[PDB]
Amino acid sequence: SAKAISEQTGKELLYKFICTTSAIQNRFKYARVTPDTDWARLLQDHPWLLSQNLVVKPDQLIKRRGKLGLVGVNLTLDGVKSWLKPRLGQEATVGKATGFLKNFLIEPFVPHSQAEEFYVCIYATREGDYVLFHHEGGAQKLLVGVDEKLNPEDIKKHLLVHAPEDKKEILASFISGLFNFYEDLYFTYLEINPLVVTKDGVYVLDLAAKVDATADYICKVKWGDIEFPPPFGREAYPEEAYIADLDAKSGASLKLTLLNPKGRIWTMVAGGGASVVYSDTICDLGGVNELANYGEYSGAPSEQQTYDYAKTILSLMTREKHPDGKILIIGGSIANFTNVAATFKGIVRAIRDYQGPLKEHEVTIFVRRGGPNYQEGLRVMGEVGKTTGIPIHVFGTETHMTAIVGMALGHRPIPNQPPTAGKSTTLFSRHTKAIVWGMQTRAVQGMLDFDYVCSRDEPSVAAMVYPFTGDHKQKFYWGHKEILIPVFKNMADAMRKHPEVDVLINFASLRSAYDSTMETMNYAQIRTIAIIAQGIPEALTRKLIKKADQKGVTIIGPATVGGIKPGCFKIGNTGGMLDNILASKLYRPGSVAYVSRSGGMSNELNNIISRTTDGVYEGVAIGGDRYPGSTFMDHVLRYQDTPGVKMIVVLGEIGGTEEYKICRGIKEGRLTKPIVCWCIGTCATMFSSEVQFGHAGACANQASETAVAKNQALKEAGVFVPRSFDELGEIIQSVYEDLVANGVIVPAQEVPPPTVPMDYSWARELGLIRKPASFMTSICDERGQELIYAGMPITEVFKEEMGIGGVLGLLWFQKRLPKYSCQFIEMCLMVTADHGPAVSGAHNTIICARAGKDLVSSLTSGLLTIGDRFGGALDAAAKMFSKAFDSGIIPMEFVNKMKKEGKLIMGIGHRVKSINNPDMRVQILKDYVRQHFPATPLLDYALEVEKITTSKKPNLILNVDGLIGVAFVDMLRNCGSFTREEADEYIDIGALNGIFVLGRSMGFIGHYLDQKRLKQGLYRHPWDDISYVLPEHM
Amino acid sequence: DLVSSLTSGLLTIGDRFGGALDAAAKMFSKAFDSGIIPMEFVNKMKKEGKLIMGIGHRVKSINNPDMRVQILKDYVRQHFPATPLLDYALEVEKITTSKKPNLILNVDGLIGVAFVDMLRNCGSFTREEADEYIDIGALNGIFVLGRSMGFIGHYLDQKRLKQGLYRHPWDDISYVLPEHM
Amino acid sequence: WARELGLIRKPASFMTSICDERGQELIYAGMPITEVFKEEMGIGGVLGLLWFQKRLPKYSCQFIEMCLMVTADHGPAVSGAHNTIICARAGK
Ligand SMILES: CC(C)(COP(=O)(O)OP(=O)(O)OC[C@H]1O[C@@H](n2cnc3c(N)ncnc32)[C@H](O)[C@@H]1OP(=O)(O)O)[C@@H](O)C(=O)NCCC(=O)NCCS
Ligand SMILES: CC(C)(COP(=O)(O)OP(=O)(O)OC[C@H]1O[C@@H](n2cnc3c(N)ncnc32)[C@H](O)[C@@H]1OP(=O)(O)O)[C@@H](O)C(=O)NCCC(=O)NCCS
Ligand SMILES: Nc1ncnc2c1ncn2[C@@H]1O[C@H](COP(=O)(O)OP(=O)(O)O)[C@@H](O)[C@H]1O
Ligand SMILES: O=C(O)C[C@](O)(CC(=O)OP(=O)(O)O)C(=O)O
C-alpha cells in the first residue's frame, strides 16, 4: 500500500538520511503554520524568518499549487503574515474535490533562473525502479533493476546527456545519494520539481513522495511515528486512525475511510474485494452522496478485533440524526477461512452495546454472508434483531451477493421466505504433493477432506514445516481413517525426505514470508509457491518475483487464498469448508477455468459458476497486492493451452495495466476461447477524491488504470463484459448455453462423491449428538472471560480482600467464609509450616534434595510420609473429640473410656512443654479462637479433657495438632456457612489432612531450597546405625 | 487418600505443565542481564526457533486483557520501588502484540518477571543471592505451593461428588500396535 | 450409536503401541498372552515386548533378567532404600 506523505515529512526524512557528498542546503528550513498557531512560536523556534526572503506552500498533498494561485514567491515574514490571512482556513478547489487549508509550509526563497532548475523523479515499477531526469524543469528514463545498484558511473552516460559539464559531478553525487535514500526508506514514488543546484550547493525546493506503508515493520526506527495525510477534499478523523491502529497490529486487514459523516448508507463488508463490489452497487443505484464510508475487514479477524471494528462504525453513525433513517450494510461474499461465527459474535456484542442510539436513528440492518460456521453466525444475528428491536434482515449463501443493496435503497422487495435457510502449464494434478509451511491444522485438514471427496489416492499434504518445534507427526483424517503427516523443524529435512513434493503453501506471516520463500527456491523440486500473507512490502515482493523468474517457479500470491482445481488439488483454505465444496460441486472438474484478484470473490465465483454452469475446471486467485507473483496473463494463457478449459472468467480490480494485456492477447489471436471479464472498482471514478481500497494494488495512478476504462477496453476486444457485477451471473450463463448449443461443451455424468463422517465438535455444537461428560467439577471454572473460584470471579476475590484462607474456603468448601474463619485458616498454615528437619517427612525431602532431584520430586518424597503416624494427629484428634462430644458423655467418662480400650487420646500430650510453660503455638491459636469465634463447644470440651489429663501428668496438654483439630471442627459447624451433615462430611473426607499437608508443604520446599543453597552432597546412612539381622542361609 | 491424590497430580508439574513461571523468569533475566534492547531479544529468539516463554494467551488478547495479569500488574506498579525486569517484559510485550494481539504477558510470565523484580529490588537480597534462588527453583515452588491448594480442592470435590473409578474410553485411544513384533 | 454406524468422526487423543486388551486375548505388542507363555519367554521376554515391542533372542531376554537381579537391592544405607524405610516406619 503506497501512501502519500507530505512535503514537510519527506524533506525532513531527506535531510536526516541522505548520504550526499555534495552539501545539501536549506536543511530543516521549514515552518509549519496552522489556523491555531502562534506567531511568537515561529519566531522563537526558528530564528531565520526575518533573515532571508521567504516562499510559502500549502502542505495538503496538493500538486500544481503554482498554477492555482496558492504560492507566494519572494515575500517577507511580514508579507507572508498578511498573505495567509485570506487563505489559511478558507476553501479551495483542486479539480473536483474541495477542502480547507489547515497547513502551509514556509521555506526561504532561493534566487534562481530557469537554467538552474532540474527535475528528478524516482518511481517503482514491477521490473525495477525508473529514475527520471529532465534538464528544463518547471525526458530521460533509466531502469535500475530489482537487485542491481545505481552506481555513479551510470548516471553520467544516461541521465546526464544534456547536463552542463560543470554540474554533472554535483548531480551524479546527488542522484546516486538520492537513490540509496529511495531504497533504504522504502519509497515507491519520489518527485522533486524543481531541483535547483547553484554554485552554492543543492536546494530541494519541492518534494512529492509516496512510501510503502506496509514496510513499517522494517523502517519503524527511521520513519519514526510518520503520519500519512489524507488527499485534498477529505479530512482526517480520529476513528479512522483507531481502525488503522488495529490494522497494523495483526495480519488481518481492517480498513476504514469516511467519505461522508452525514451519509445514510454505512457499510461493514467482509473482504477487500467484496467491499469494492458493494461500493460499486451502492454507487450504481444513485447512492454516491449517501454512501457514508468505505470499509472492509478481512484476513480472518478475531471476535475482539471485529467487535472493535464494529463498535467504531456504530459510534460513527449515531452522532447526527437523519430524517429518512440510516442503513448498516453488513455484507461480504462466501468466506474461505474467516470464521463467520466469531466474526458475527463480535458484531452482535457491539450491537447489544449500542442498541440504544440505533433505536434513535432508525437504523435498518441488512445482512448477507456465507462461509465457515456461517449458520450460527446468521442465527445470532437474527436473535439480536428481535431482542433489541432493531430491524435486522438476515440472508445467506442462497441469496445473491449485492441483492441487499437494492433492498436497502428501495429498488427491490424483501424475500421474506428464504431467511433461516520456463513456467509450466499443468501446475496441479491428482498426484500433486504439497508441503505446508506452518501450523495450519484446520487448513491442512481441509485439503485432506478435499482429496478424499475428490477420490484421490494420496493426500495433497506430504509434510509440514514449523520452525518452532521438533520433528514429530501430526494426526489427520483420510476420511474416517486416522493418518499421520510428518512435521519438520527444518525445510531441508522435509525436502530431502519428500522428493515428490512440487508445491509449497507458505502460511508464514508478512514479516516472515519473504525469508521462507527465498529459502524454498533453493530446492529445485518446488515448482509452485503459494504465499498467503497480506502486508508484504512491494520491494520485497519484487525480489520474490525476480528470483522466481530466474528459477522458473510459479508464485500464486502474495495476499491470496490460493486456488482450487476441482478433482485434483486445492490450496489451503480455498473454497471454504467441505459444506461449501459440496454445495458448489467442487469435487469434480467442470469447463470454466477462472482467474481473479481477490480470494473472497473466488469463492463467490465458485458459487456463481456452479449455479449457472456444469462446474469449475481450475480456479486461481492471484492475490490483491500491487505486484502479484503471477498475473492475469500467466494463467489465462495456461488456460488457453489446456484442453479441459472451454471458457474463461476474469475478475479484476481498479489499478494496473494487467487487464489490458488480455485485449492485446486476444487481438494477436493468442486467446481463442470465450472470455467473460469484469473489472471491479467503478465507484472510484464516481467518487469525489481518490480512495485507496483494502487491496494494496487497488490504486488508480492513471486514468487508464481505472476500472471503467478497462471495462471499455475489454468491450472493444470482444470480451463478454456485463453492465455490473450482479449481472455477471447470466452473462456467464449465456456464454455457457451458447457453447452447449455448439456442442463444444458436453456435460458429464454426475457421480456422487465419497462422503466423509461429520466432525464431532461441529455435530456437538449444533446439537445432533449427545455424549456423556465423564467428569464433574465444582471448585473452578476457567472456560470464560474470567477465572471463577466456586461462583466468585477472580477480580471479586481480590476486591473483597480475602486472602489465602479466603480462597481456601472457595476451593475446598465452595463457601464464603467469614473473615475470622479465613484468618484462622491462614494461622493454621503458619503454625504447621515447619517443625524442623528431624521429623519423618522433612527427613525424606532432604534426602531426595541431596540426591540431586528437582523441587517437585523432593517435596513429594517427604510429603508422602504424611499419613497416620506423621501428620495424622490433626485429623485423628478431630475425629476423636467429635465422636465423644456427639455421643454425649462427660469429659471424665471420655478419659476413662479411652483408658480401658488401651488407646491414648490423640491431640493430648507434649514432650517438654507441660504447664506454666505452655506451648506457644497453642497459646497463639487458642487466644484467637476464644476472641473471634462465636461459639466453641468442641474446644471447651477438649479443654476440660485437658484439665483431667493434666491431673495425671503435667505434660498431657492439648497439642498444636489437637488444638487445630478441635477448633477446625468448631470453625466448620459454628460459622454459619455449613450445616451439620456438611461439616461432618468435610472432616470425614479429610479436610484437616489437607490443612497439615498444605502447611507442611511450605517448610518442605524451604527444606529443599536450603539443601540446594548449602550444596549438600549425596547422603548414605552409616552402617553402624543399621542393625543387620539377616538369616543364616534362608 | 488425599496425600496420594495430591501427589499423583503434583508430579505432573515440571517443564510442559507449570514450568512457564520459572522458564520465563530465566528467559527475561538472561536477556536483561546480557543487555540487549527488547527488539533485539524478539529477533534473537525468532532466529533460534524458540517461542518466548510467558508470552501469549489463547483467548484474551488486547482490549480484553487477562484479569489475573491486570490485578498483579497494578499491585507491582503501585507498591514495588523499582521494576526494571517488568518494564523490560512490557516492552517485549509491546513488540509481540504488533505481531498477534494474543501475544501478551501471561500470568506465568508476569509472576516470573515480577518475582525476580521482587528479589533484586526489595533490599533483602544481593544480586548473587537473588540469582541463586531463581537458579535453584524458588518460582517452581511458588507454582507448586499455589497449585497444591486447588489440587486438594479437586480431591475434596471428587470425594463429595462420590465419583466412581475412571476408565478411559477405548474410542479415545488409537491402538497402533505392531503386527507380530 | 452415531460413532458405531459412522456418521461422526472424533479424534483419538491417545496413541498406544505396547498392549491391546480390547479383544478376546491380552496382546503384548502384537503377541497374544498364550503365545507369550507357550514360547517360554520370561520376565525379560515380556520386557522386550512392553518396552521395545520386539521379539528379543533368548540370550537378550535372559540378560535383562540378570540385570534385574543384580540391581535388585544394595542394602538399606542407599538413599532410596532409606526413604522407603522411613515411609514404611511412618505407617504408610
Ligand atoms: C499468514 C497467516 C495465516 C499466519 O499469520 P499469523 O497467524 O498472524 O501469525 P503466526 O502464527 O505466523 O505468528 C505470528 C508471529 O507471532 C510469533 N509468535 C507466536 N507465538 C509466540 C510466542 N509465544 N512468543 C513470541 N512470538 C510468538 C511468531 O513467531 C510469528 O512471528 P513472525 O511473524 O515474526 O514469524 C495470517 O497472517 C493470516 O491469516 N493472513 C491473512 C491471509 C490473507 O492475507 N489472505 C488474503 C486473501 S484471502
Ligand atoms: C509410677 C511412675 C513411674 C509412672 O507414672 P507416670 O510416669 O506419672 O504416668 P504414666 O506414664 O503411667 O501415665 C500417667 C497417666 O497418663 C496417661 N497418659 C499418658 N499419655 C496419654 C495421652 N496421650 N492421652 C491420655 N492419657 C495419657 C496414662 O494412661 C496414665 O494413665 P493412668 O494413670 O490413668 O493409667 C511414676 O508415678 C513415678 O515416677 N512415681 C514415683 C516413684 C515413687 O513413688 N517412688 C517413691 C519411693 S523412691
Ligand atoms: N523554494 C522556492 N524558491 C523560489 N521559488 C519557488 C520555490 N518553490 C517553488 N517556487 C516557484 O513555484 C512555482 C511552482 O511551484 P511547484 O509547487 O514546484 O510546482 P507546481 O505548483 O506547478 O506543481 C515555480 O515556478 C517556482 O518558481
Ligand atoms: O471475509 C471474506 O469474505 C474474505 C476473506 O476473509 C479474505 C479475503 O478474501 O479478502 P479479499 O477479498 O480482499 O481478498 C476470506 O475468508 O477469504
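Using the numbering of Swiss-Prot, the residues shown for chain A are 2-139, 149-431, 487-1099, in order.
Determined via electron microscopy, 2.8 Å.
Quick reminder: no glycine exception, Cβ is built from N, Cα and C everywhere.
A sphere of 10 angstroms centred on the C-beta of A:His760 (mutagenesis position) encloses 29 other C-beta atoms. According to Swiss-Prot, the active site, tele-phosphohistidine intermediate annotation covers A:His760, on the basis of a curator's inference.
When other Cβ atoms within 10 Å of the Cβ of A:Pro109 (ATP binding site) are tallied across all protein chains shown, the result is 17. Annotated ATP binding site per Swiss-Prot: A:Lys58, A:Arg66, A:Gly67, A:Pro109, A:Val111, A:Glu118, A:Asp216, in sequence order.
Sequence-distant neighbours of A:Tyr364 (citrate binding site) (same chain, 6+ apart, CB under 8 A from its CB) are A:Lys321, A:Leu324, A:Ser325, A:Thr328. Taken from Swiss-Prot, the feature citrate binding site covers A:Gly309, A:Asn346, A:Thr348, A:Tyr364, A:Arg379.
Every protein chain shown contributes to the tally, and the Cβ of A:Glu781 (CoA binding site) ends up with 10 other Cβ atoms within 10 Å. Under the three-state DSSP scheme, A:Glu781 (CoA binding site) falls in the helix class. Residues annotated as CoA binding site in Swiss-Prot, with sequence analysis given as evidence: A:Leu779, A:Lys780, A:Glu781, A:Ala782, A:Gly783, A:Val784, A:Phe785, A:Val786, A:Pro787, A:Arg788, A:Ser789.
While the structure shown retains the original residue, Swiss-Prot records the mutagenesis experiment A:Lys540 to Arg or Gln with this note: Decreased acetylation and increased de novo lipid synthesis; when associated with R,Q-546 and R,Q-554. Abolished ubiquitination by the BCR(KLHL25)complex; when associated with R-546 and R-554. Less than 8 angstroms from the CB of A:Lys540 (mutagenesis position) sit A:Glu547, A:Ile548, A:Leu549, each of them six or more residues away in the same chain.
What Swiss-Prot notes for the published mutagenesis of A:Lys546 to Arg or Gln is this: Decreased acetylation and increased de novo lipid synthesis; when associated with R,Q-540 and R,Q-554. Abolished ubiquitination by the BCR(KLHL25) complex; when associated with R-540 and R-554. A:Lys546 (mutagenesis position) falls within a strand when secondary structure is assigned with DSSP.
The mutagenesis experiment A:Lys554 to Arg or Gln is recorded by Swiss-Prot, whose note states: Decreased acetylation and increased de novo lipid synthesis; when associated with R,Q-540 and R,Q-546. Abolished ubiquitination by the BCR(KLHL25) complex; when associated with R-540 and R-546. For A:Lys554 (mutagenesis position), the count of additional Cβ atoms within 10 Å of its Cβ stands at 16 [all protein chains shown]. In three-state terms derived from DSSP, A:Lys554 (mutagenesis position) belongs to neither a helical nor a strand segment and is classed as coil.
A:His760 to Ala appears in Swiss-Prot as a published mutagenesis result, with the remark: Reduced enzyme activity.
Of all the binding-site residues listed here (A:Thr348, A:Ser789), it is A:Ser789 whose C-beta has the fewest other C-beta atoms within 10 angstroms. Comparing C-alpha positions, A:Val111 (ATP binding site) sits nearest to A:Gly309 among the binding-site residues A:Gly309, A:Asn346, A:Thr348.
A:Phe785 (CoA binding site): 19 other CB atoms within 10 A of its CB, across all protein chains. With a threshold of 8 Å between Cβ atoms, the recorded positions A:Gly67, A:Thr348, A:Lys546, A:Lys554, A:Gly783 that neighbour chain B are A:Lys554. Taking A:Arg66, A:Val111, A:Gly309, A:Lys546 as the candidate recorded positions, the subset whose CB lies under 6 angstroms from any atom of ligand 1 consists of A:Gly309. Ranking the recorded positions A:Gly309, A:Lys554, A:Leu779, A:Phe785 by Cα distance from A:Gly67 (ATP binding site) puts A:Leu779 first.
In this structure, A:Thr348 are the binding-site residues from A:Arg66, A:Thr348, A:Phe785 whose C-beta falls under 6 Å of some atom of ligand 4. Chain C comes close to A:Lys540, taken from the recorded positions A:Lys540, A:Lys554, A:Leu779, A:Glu781, A:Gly783, A:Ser789 by a C-beta to C-beta distance under 8 angstroms. Comparing Cα positions, A:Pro109 (ATP binding site) lies closest to A:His760 out of the recorded positions A:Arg379, A:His760, A:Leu779, A:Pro787. Under the three-state DSSP scheme, A:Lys58 (ATP binding site) falls in the strand class. A Cβ distance below 6 Å to any atom of ligand 3 is met, among the recorded positions A:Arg66, A:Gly67, A:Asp216, A:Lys540, by A:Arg66, A:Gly67, A:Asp216.
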